[PDB]
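S.K.: Mind looking over this structure? Questions follow.
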Number of protein chains: 2
Amino acid sequence: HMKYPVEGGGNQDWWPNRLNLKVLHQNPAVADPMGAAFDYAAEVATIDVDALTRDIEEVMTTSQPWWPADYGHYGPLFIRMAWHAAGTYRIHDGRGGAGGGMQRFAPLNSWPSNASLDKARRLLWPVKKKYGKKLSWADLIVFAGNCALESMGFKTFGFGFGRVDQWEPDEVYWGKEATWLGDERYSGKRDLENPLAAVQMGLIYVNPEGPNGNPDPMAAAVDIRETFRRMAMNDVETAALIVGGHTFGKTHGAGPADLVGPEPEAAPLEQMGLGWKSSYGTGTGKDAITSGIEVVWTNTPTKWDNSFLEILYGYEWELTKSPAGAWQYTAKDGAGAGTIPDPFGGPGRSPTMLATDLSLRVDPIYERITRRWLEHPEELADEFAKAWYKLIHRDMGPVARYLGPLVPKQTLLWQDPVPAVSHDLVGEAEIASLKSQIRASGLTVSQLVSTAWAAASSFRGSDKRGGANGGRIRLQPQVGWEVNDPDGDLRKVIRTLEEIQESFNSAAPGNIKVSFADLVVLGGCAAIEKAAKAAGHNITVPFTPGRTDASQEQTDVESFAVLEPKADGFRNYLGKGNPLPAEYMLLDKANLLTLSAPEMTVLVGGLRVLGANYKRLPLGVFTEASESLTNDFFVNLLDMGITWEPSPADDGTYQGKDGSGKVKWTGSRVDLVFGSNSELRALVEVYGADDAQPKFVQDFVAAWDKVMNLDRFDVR
Amino acid sequence: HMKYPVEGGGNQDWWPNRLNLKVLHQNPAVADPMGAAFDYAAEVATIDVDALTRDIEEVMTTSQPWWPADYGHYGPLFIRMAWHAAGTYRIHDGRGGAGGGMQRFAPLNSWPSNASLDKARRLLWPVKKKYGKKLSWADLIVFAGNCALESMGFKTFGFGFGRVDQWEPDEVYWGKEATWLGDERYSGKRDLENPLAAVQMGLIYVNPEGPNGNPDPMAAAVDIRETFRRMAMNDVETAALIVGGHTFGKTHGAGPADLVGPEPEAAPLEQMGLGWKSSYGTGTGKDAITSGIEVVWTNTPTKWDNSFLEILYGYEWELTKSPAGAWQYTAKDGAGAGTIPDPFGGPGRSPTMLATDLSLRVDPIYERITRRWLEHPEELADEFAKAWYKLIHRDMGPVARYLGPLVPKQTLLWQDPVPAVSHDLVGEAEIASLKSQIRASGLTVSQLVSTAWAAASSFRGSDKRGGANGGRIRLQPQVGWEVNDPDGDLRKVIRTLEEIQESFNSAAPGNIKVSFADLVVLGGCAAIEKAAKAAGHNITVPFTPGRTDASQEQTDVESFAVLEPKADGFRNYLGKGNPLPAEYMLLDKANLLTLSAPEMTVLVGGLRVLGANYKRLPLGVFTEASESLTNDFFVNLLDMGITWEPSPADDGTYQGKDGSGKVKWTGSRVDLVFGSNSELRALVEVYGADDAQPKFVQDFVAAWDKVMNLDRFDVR
Ligand code: HEM
Ligand code: HEM
Ligand SMILES: OC[C@H]1O[C@H](O)[C@H](O)[C@@H](O)[C@@H]1O
């Protein structure tokens, strides 16, 4: 049954797997109530942090009747809240994470693992109310967690504000399963489907009752190890994170799970966007039901100390069931009876642990890490500080974006740092001079453009890693990436740009210097200025200097792995192992570059004729002109005098012939989608009209400049 | 199975009937390749119309191998094209129509009834190519049809350019049926579901083989009568349209319908956005297969004459079947054998008609109209001209919008015309003076604001009918509309404004005058300036004079019926017979006002406290203040100190109580959705913060001013 648009119906219902260009217009300006002048960086730098901290530290100790506070302190709940907000991150595509406060929107707000955090978010309204424009929910949600930690005795490594709120949810592939807590994502031995980073649909990392509900610690550890790995956490960081978290607070499963109402997005209006309404007892506090598990890890649930580990090794564990029928461990032979305080004044309870908590003692690598901390709790405190910090800042992008008086100076490898400007910067005259020098270097328009795109286009906008700043194109791994093709030139191109760097720098007027990283981008710009004149157009391509050159030591090769493009329609590259065909991988790539459909479109057309393609293949190259910047791609794409068919050599390519029956052009799926898809073709008709050529060049230059500048938060 | 976003997956899949705010951000700026400076009106006024016309005439006579031209002329095909582009229009919501050139996007590009028009659109590319930015496809598609008519000997009444192209499809409820050509839309005797205007899913009006494939002319007529009626056509207009159209061209069904490939949106990339590829013979021209019916109405298929009616009455008709097995009539006893020319040089054929063509002779009302024109073909010509003109211009809005040197001066009733400015206009000092006079009039902030909103908010953005210009609030039917509530005041308000109109006008300085229509809007603005100070805020509400006062003679009461709000969340009105609950009807209304979510939101929260509601009901009115302009609505909507439940008196309302158990607020679905829905609540938190109040006022004014000015194409 097709439905009203206002109820969700549309063209996706008629052609289930059509290309959805709505990924190229998420969070549109028109749905943003702040208006165009709004600059959060400027707002949030007026915020009195101290007052905010204290305003938060009051909300924590001021219980509220509609969700009373465990042990008269919401801190632990907030820590969980923040950990869940940041804990959706995954390294494969850099999406998830706390960076856009997405936990307040669907689907995340209604994930089973985020049960009860609806009420946690609500409790902070009085803080938001007070601070308004100057404080994003995104910053608030994780700052609350960081304040909770400090409040209850744990001194963190620091904090950074900057996270800009958005107004419609970021749409993200979370898995194929159409049922909450479902599993259709493993294959082979236990290989987790790429790009997911959770073991079941609706969870953060793993199942707290062990794999598929099976409470075997040893196995659970394999799931922990691997999911946490896919959120950028190695064994140490992972163990630090779990013990540190579970040093505070408790689970909730005081009665049957079937007396819990529907999730927020499916709840009735009177609940005011809150869900999971419990008819068991008071439904809250004492009778709270969040996970279904009823554990309290430590006997100091609102203080920081070594209790968690002391208790983990200090007892022997056996399987039991919570009052809701979920697995958990409690201590053998009624040991530690009544040593654990009740959240609301009741009598004491026995020690308890999750299945997954036992993983930290049973798994041999984790045993070794946690035993060590059993006797050296200060190594724990330190490791938890670093990993917590990393956790809630992983998607913040370059350091430049980190704001506030709580940001520490120290450089961290995982931030993919770049050096500070150490010299003066090239002015107009030196830029102009350097462009000439590059044009005479003997490097072709194709080489220069390819190399510039290679480096800059490594940026992804999800976690804002990658980009041309750093000059990492010449380091491992970027330099040896198939798509960047070391077997092609590249090394020839690098060498030549290093020679020009040194020459300019040896003869520089006084104290101006230029980085390698700036020259790579500058080369492309020059090359494009050259191809503009070759097409009888005179323009200057804008260029913003400032990039600095990282070194191999300051570049984590392993972490850079996830940015290797396994596909890039802008160079007609298509590797193996992509989850959908080429036209969809093109769009997702455009998404990751923050590009709009117009922008995506101009770049493809421009890039092709400039000779940007992988191995310089002829695919898409609809021009007779050599390294000239024309709209030829478009004009030829709309030539009905040409007839397209799959290549006989059935290889994902197409042959376009004329009246004479001779192949005239070749193209791939990525090329032809622009003339097939009715929305994209519309755009091609703008850029392929007879009056279109100046506009094509202008917009192409603007889009190119946009990609070059993507990671340049240092000047914004 | 949940899918990747880029393949269509999203939150709609998890909660099938959730509120889709994407109706309030259609055709976003970021996906428009023209840029912000683009002004079609200024582009299209540079177009040389004569050259365009000749450029189009050349395309019509220049056949192309991939779809050769019937009788060496594409005119008829373009007429059909244009008629289908305009012929999706429906009066109930004023959506469909030619105004946004939506035929080139999904779903319309792939409707069955639009089969072959993919190729018809493609033929015009050379025209668009040449004209570029100065000509929308929207204007081109219908203009082509208009040029085809003139070219083949029919002088039309005129034409207006102005249709601005869009870049993503307008999403519109076309019916519930999940199958092409399906029928789940009739009930009772044969009541067609509101708001549809076609008998089956994917058709324009009716089935050319008669109701549900049953070739009974008498019955078909009932469908024709009523579908055409719902596209604003009476019996005369309707018969004129059919005979006029079918004077030209032919149908296509030369072989089996199962040898026709999939529709455009489901076709493979190599077809370049074309569909219905036919393996029957050459697949085109002689072997063309469009509808499956093989009729050629007249023996002069590329000239305008009275052949159609001469043939209809000149013969006796019997059932037969096209080579593809569809129903049609041909002439009895081998009469007129070989008198009808073949589209590609073949031997002649017998006379033929559609089932729905025979309706025009069999139905008694149609028989009377068409018999008359059998002998008076000039009455036909005249009627066809007026009805065609109306057809392709119905959604163009106020006359101001109509551009180009081919627009005739003559006023038409169906355009809901307003008079020309006949006097000078009030300047700053008379505006300011008139505001004070209104403030002293003894009319309350509630009355003034209600009335303004009542008139202005009659605008729907789909066909751009309605609005405050015309001053039709005081005329039938707008004055006697339940929601406008004549039983309320209104008449008191009108009278008082007419008095102030005359007073100012009798004492005007020289030759300045003010219309009633301007005062209604000016009132509301004053009222709001008043409530701004009452809330300790000093602002001037912008106001744009120029509206003129229509009369009852110049106001088609019947046609204004479809604009009666059957719901309006902005005044908490909710009539009966709406298709979905109140919160959805709110959004759809916001869509019709061209409002964004931020805009919709500020208005509701402003309007409530100003006392805008239907019967001044207390619902939503979350303020202690009387006719004051505060954000109170928001602040109170986010008070957790209040607990909401349905009203015991189960009447679609809600009671919100405090700690004391006493009802403190009441609200409806429309009110509470703003605190339930996670996206809307996010907006509410902007406007409820402590720093929010200035911004609330500013944006509220901007949004109010935007609704006042909706129909003011006379100043844009
Ligand atoms: C193996 C990884 C983890 C698993 C399987 C896990 C599972 C859980 C579960 C099921 C709950 C109970 C939710 C409820 O029903 O109330 C919980 C609570 C909690 N978690 Fe974890 N968690 C993990 C890691 C973490 C991490 C990394 C942190 C933070 C660094 C953390 C901090 C907390 C805190 C403070 C609570 C207490 C909630 C309250 O006081 O109301 N957990 N965890
Ligand atoms: C009772 C309402 C109508 C019905 C049932 C109807 C049906 C049809 C059908 C089914 C075709 C076959 C398309 C093909 O096989 O190529 C056709 C052709 C055509 N129709 Fe109508 N139509 C209606 C109203 C109109 C109107 C209002 C016009 C415009 C005034 C019109 C103009 C045309 C023209 C010009 C063609 C010939 C196209 C060509 O030569 O390729 N029709 N009609
Ligand atoms: O960012 C680093 C680069 O620029 C600096 O100005 C140095 O002089 C140069 O040696 C270095 O390669």
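Quick note: numbers on chain B are straight from Swiss-Prot, i.e. 25-740, in order.
Method of determination (from the header): X-ray crystallography, 2.5 Å.
Placed from the backbone N, Cα and C atoms, the Cβ positions cover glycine too.
In case it helps, Swiss-Prot gives these features for our protein:
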{"type": "ACT_SITE", "residues": "B:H108", "note": "active site, proton acceptor"}
{"type": "ACT_SITE", "residues": "B:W321", "note": "active site, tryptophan radical intermediate"}
{"type": "BINDING", "residues": "B:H270", "note": "heme b binding site"}
{"type": "MUTAGEN", "residues": "B:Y229 to F", "note": "Exhibits 2-fold increased affinity for INH"}
{"type": "MUTAGEN", "residues": "B:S315 to T", "note": "20-fold decrease in the rate of INH-NAD adduct formation. Exhibits significantly reduced affinity for INH (KM is increased by 43-fold)"}
{"type": "MUTAGEN", "residues": "B:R463 to L", "note": "Nearly no effect on the kinetic parameters for the catalase and peroxidase activity. Activates INH and mediates InhA inactivation as efficiently as wild-type"}
{"type": "VARIANT", "residues": "B:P501 to A", "note": "In strain: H0948/92; INH-resistant"}
{"type": "VARIANT", "residues": "B:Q525 to P", "note": "In strain: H0251/90; INH-resistant"}
S.K.: Which recorded positions from the set B:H108, B:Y229, B:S315, B:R463, B:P501, B:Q525 come within 10 angstroms of the residue listed as 'heme b binding site', judged by C-alpha positions?
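M.R.: Cα filter at 10 Å returns nothing.
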S.K.: Considering only the recorded positions B:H108, B:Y229, B:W321, B:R463, B:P501, which residue has the minimal Cα-Cα separation from B:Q525 (variant position)?
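M.R.: When the Cα distances are compared, B:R463 comes out closest.
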S.K.: Quiz question: given the recorded positions B:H108, B:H270, B:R463, which has the greatest number of C-beta atoms lying within 10 angstroms of its own C-beta?
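M.R.: Counting every other Cβ within 10 Å of each candidate, the maximum falls on B:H270.
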S.K.: Return one of helix, strand or coil for B:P501 (variant position), based on DSSP.
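M.R.: The three-state answer is coil.
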S.K.: Validating a neighbour-count step here. Other CB atoms within 10 A of the CB of B:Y229 (mutagenesis position): how many?
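M.R.: The Cβ of B:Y229 (mutagenesis position) has 23 Cβ neighbours within 10 Å.
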S.K.: Just give me the nearest neighbour of B:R463 (mutagenesis position) among the recorded positions B:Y229, B:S315, B:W321, Cα to Cα.
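M.R.: Ranked by Cα distance from B:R463 (mutagenesis position), first place goes to B:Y229.
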S.K.: Looking at the recorded positions B:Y229, B:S315, B:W321, B:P501, whose Cα is closest in space to that of B:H108 (active site, proton acceptor)?
M.R.: B:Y229
S.K.: Calculate the distance in Å between the alpha carbons (Cα) of B:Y229 (mutagenesis position) and B:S315 (mutagenesis position), and round it to a whole number.
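M.R.: Computed Cα spacing between B:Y229 (mutagenesis position) and B:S315 (mutagenesis position) is 14 Å.
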S.K.: What's the CA-CA gap between B:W321 (active site, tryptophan radical intermediate) and B:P501 (variant position) in angstrom, rounded?
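M.R.: Cα to Cα, B:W321 (active site, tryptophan radical intermediate) and B:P501 (variant position) are separated by 43 Å.
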S.K.: I want to verify one value. Collapsing DSSP to three states, which class is B:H270 (heme b binding site)?
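M.R.: SS state of B:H270 (heme b binding site) = helix.
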S.K.: Please give me the CB contact count at 10 A for B:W321 (active site, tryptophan radical intermediate), counting all chains in the structure.
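M.R.: The answer is 26 other Cβ atoms.
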S.K.: With Cβ-Cβ distance below 8 Å and at least 6 positions apart along the chain, what are the contacts of B:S315 (mutagenesis position)? List them in sequence order.
M.R.: B:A139, B:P232, B:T275, B:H276, B:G277, B:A350
S.K.: Please report the number of other Cβ atoms within 10 Å of the Cβ of B:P501 (variant position).
M.R.: 16
S.K.: 10 Å Cβ neighbour count around B:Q525 (variant position)?
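M.R.: Other Cβ atoms found within 10 Å: 21.
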S.K.: Under 6 Å from ligand 2 by Cβ, which recorded positions from B:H108, B:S315, B:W321, B:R463, B:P501, B:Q525?
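M.R.: Among the recorded positions listed, those whose Cβ sits under 6 Å from ligand 2 are B:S315.
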S.K.: Helix, strand or coil for B:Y229 (mutagenesis position)? Use DSSP.
M.R.: coil
S.K.: Kindly assign B:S315 (mutagenesis position) to one of the three DSSP-derived states: helix, strand or coil.
M.R.: coil
